[PDB]
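Report on the following structure.
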Amino acid sequence: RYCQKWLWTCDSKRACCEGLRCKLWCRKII
């Protein structure tokens, strides 16, 4: 049970879970 490589460069097209609230690397569990 893990997220979806939140580490992506969150911005819009991203597909994070609960860490897309950032500029690039999803600021999730890290």
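The residue numbers of chain A are those assigned by Swiss-Prot, with the residues present covering 53-82 sequentially.
For this deposited structure, the header notes the method as solution NMR.
The backbone N, Cα and C atoms fix where each Cβ goes, and this holds for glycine too.
The note that Swiss-Prot attaches to the published mutagenesis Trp58 to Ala is: 61-fold decrease of binding affinity to Nav1.4/SCN4A. Long-range neighbours of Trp58 (mutagenesis position) (same chain, six or more residues apart, CB within less than 8 Å of its CB): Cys68, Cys69, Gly71, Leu72, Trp77, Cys78, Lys80, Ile81.
The annotation that Swiss-Prot gives for the mutagenesis experiment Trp60 to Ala reads: 375-fold decrease of binding affinity to Nav1.4/SCN4A. Cβ-based neighbour count (10 Å, all protein chains) for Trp60 (mutagenesis position) stands at 16. Under the DSSP three-state reduction, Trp60 (mutagenesis position) is assigned to coil, being neither helix nor strand.
Around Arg73 (mutagenesis position), the same-chain residues six or more apart in sequence whose CB sits under 8 Å from its CB are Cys62, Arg79, listed in sequence order. According to its DSSP assignment, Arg73 (mutagenesis position) is coil. Recorded in Swiss-Prot as a mutagenesis result, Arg73 to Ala carries the remark: 410-fold decrease of binding affinity to Nav1.4/SCN4A.
Its Cβ taken as reference, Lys75 (mutagenesis position) is surrounded by 9 other Cβ atoms within 10 Å in the chains shown. Under mutagenesis, Swiss-Prot gives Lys75 to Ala with this note: 128-fold decrease of binding affinity to Nav1.4/SCN4A.
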One should report the C-alpha separation between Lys75 (mutagenesis position) and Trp60 (mutagenesis position), rounded to whole angstrom, as 10
